[PDB]
Every structure is written in structure tokens, then in C-alpha cells.
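Working notes, beginning with the structure itself.
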Amino acid sequence: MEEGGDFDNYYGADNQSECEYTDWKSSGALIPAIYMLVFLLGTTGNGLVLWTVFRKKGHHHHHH
């Protein structure tokens, strides 16, 4: 029974929107996980097999 008569435009309704109830969900108690399961599957995967082969080549970085 939230009075307010007509014209009731709710107001300050943002008090129930993505503002400070989802971003602060954790921050320091949730990232250490997703960043732990994506650490061995977001870099260790590959992105390297090329680097190593980048110092070899066996030419001159050219192929015109």
C-alpha cells in the first residue's frame, strides 16, 4: 500500500535497477574464479606456437 496519490511517477525507481546490486555482487569474491578457469584456456592454449616460430622463419620476414 504505497500511497502517493495520482501522478505517482515512482521516482528514484533506479533504486531497483542495475546500479549497486549486480556490479558489487562480488568484485573481490568471484573474479578469482572465472580468471582461474580462463587462465589455462585463454592463453596457455596457443597464441604461442607462432611466437616461437617467429624467431626462426629461416628467411628474412619477406615473401614477395
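Each position is counted from 1, following the chain as shown.
Backbone N, Cα and C atoms are what each Cβ position is placed from, and that goes for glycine too.
Swiss-Prot lists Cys19 to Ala among its mutagenesis entries, and the accompanying note reads: Decreased APLN/apelin-13 potency. According to Swiss-Prot, the mutagenesis experiment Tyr35 to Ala carries the following note: Decreased APLN/apelin-13 potency. Decreased G(i) and beta-arresting signalings after APLN/apelin-13 induction. Among the mutagenesis experiments that Swiss-Prot reports, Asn46 to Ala is described with the note: Loss of beta-arrestin recrutment after APLN/apelin-13 induction. Small decrease in G(i) signaling after APLN/apelin-13 induction.
Reported as a whole number, the C-alpha separation between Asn46 (mutagenesis position) and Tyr35 (mutagenesis position) equals 17 Å.
DSSP assigns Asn46 (mutagenesis position) to coil, not to a helix or a strand. The separation of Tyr35 (mutagenesis position) from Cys19 (mutagenesis position), Cα to Cα, is 23 Å. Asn46 (mutagenesis position) is surrounded by 8 other CB atoms, counting those within 10 A of its CB over all protein chains shown.
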